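Colleague: The structure that follows is given in the form of structure tokens.
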Amino acid sequence: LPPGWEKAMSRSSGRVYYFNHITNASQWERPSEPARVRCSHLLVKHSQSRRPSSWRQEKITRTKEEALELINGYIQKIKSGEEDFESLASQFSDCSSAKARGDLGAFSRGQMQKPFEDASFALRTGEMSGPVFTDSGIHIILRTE
Ligand SMILES: O=C(O)c1cc(-c2ccccn2)n[nH]1
């Protein structure tokens, strides 16, 4: 199985599923290197975030446990087609790239912080990540090219 795609056991149904320990993606169907990849993301900062500040709120106060909740929340809406990445990203993302529907433009290694990189490279064109933790906050990372 591709980079970090491991199989495992669903603790609700006991039926097969896959999680990726590099992007924290989890999906039921079996899964499927670039020099550069292009990604958009939705960032939800927290108190412990690098710069607890964003175009949305001058001092972020939400805890980490809560940041995650919010992040899980959008994943459900994205996964269920209730909302798309771009809409939630253009509204909620605590990064200024929200103005650009969360695009961060094309990029290669060394360039971004490592957990974001490792996720960004391990996704394939189309995959969204699960929650990804960096010193900045919590990300949902979609890979576009
Ligand atoms: O604070 C911000 O504005 C911010 C930081 C990031 C970021 C992007 C990639 C990896 C790590 N952090 N994205 N947005």
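The residues of chain A that appear here are 7-38, 51-163 by Swiss-Prot count, in order.
Even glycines carry a Cβ here, placed using N, Cα and C.
Where Swiss-Prot documents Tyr23 to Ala as a mutagenesis experiment, the accompanying text is: Reduced affinity for KIF20B. According to Swiss-Prot, the feature domain 'PpiC' maps to 52-163. According to Swiss-Prot, the mutagenesis experiment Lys63 to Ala carries the annotation: Loss of peptidyl-prolyl cis/trans isomerase activity. No effect on the interaction with IRAK3/IRAK-M. Abolishes IL33-mediated increase of IRAK3/IRAK-M protein levels. Looking at Swiss-Prot, the entry for mutagenesis of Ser71 to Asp or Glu says: Loss of peptidyl-prolyl cis/trans isomerase activity, nuclear localization and cellular function. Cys113 to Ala appears in Swiss-Prot as a published mutagenesis result, with the remark: Loss of peptidyl-prolyl cis/trans isomerase activity; decrease in DNA repair of double-strand breaks by homologous recombination slightly less efficient than that observed with wild-type protein. No effect on RBBP8/CtIP.
How buried are the listed features, and what sits near them?
Modeller: Neighbours of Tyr23 (mutagenesis position), defined as other CB atoms within 10 A of its CB across all chains, total 16.
Within the same chain, residues at least 6 positions away in sequence whose Cβ sits under 8 Å from that of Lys63 (mutagenesis position) are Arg69, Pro70, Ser71, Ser72, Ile78, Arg80, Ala85, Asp112, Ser154, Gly155. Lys63 (mutagenesis position) falls outside any helix or strand according to DSSP and counts as coil.
DSSP assigns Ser71 (mutagenesis position) to coil in the three-state reduction, placing it in neither a helix nor a strand.
The Cβ of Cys113 (mutagenesis position) lies under 8 Å from the Cβ of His59, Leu61, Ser72, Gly120, each on the same chain and at least six residues away in sequence.
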Colleague: Across all chains shown, how many C-beta atoms besides its own are within 10 angstroms of the C-beta of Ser71 (mutagenesis position)?
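Modeller: 13, counting other Cβ atoms within 10 Å of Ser71 (mutagenesis position).
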Colleague: Could you tell me, to the nearest whole Å, how far the Cα of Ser38 is from the Cα of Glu51, given 12 unmodelled residues between them?
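Modeller: Computed span over the unmodelled residues is 14 Å.
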Colleague: Do any of the mutagenesis positions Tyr23, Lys63, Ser71, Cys113 touch ligand 1, in the sense that the CB is under 6 Å from one of its atoms?
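Modeller: Result: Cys113.
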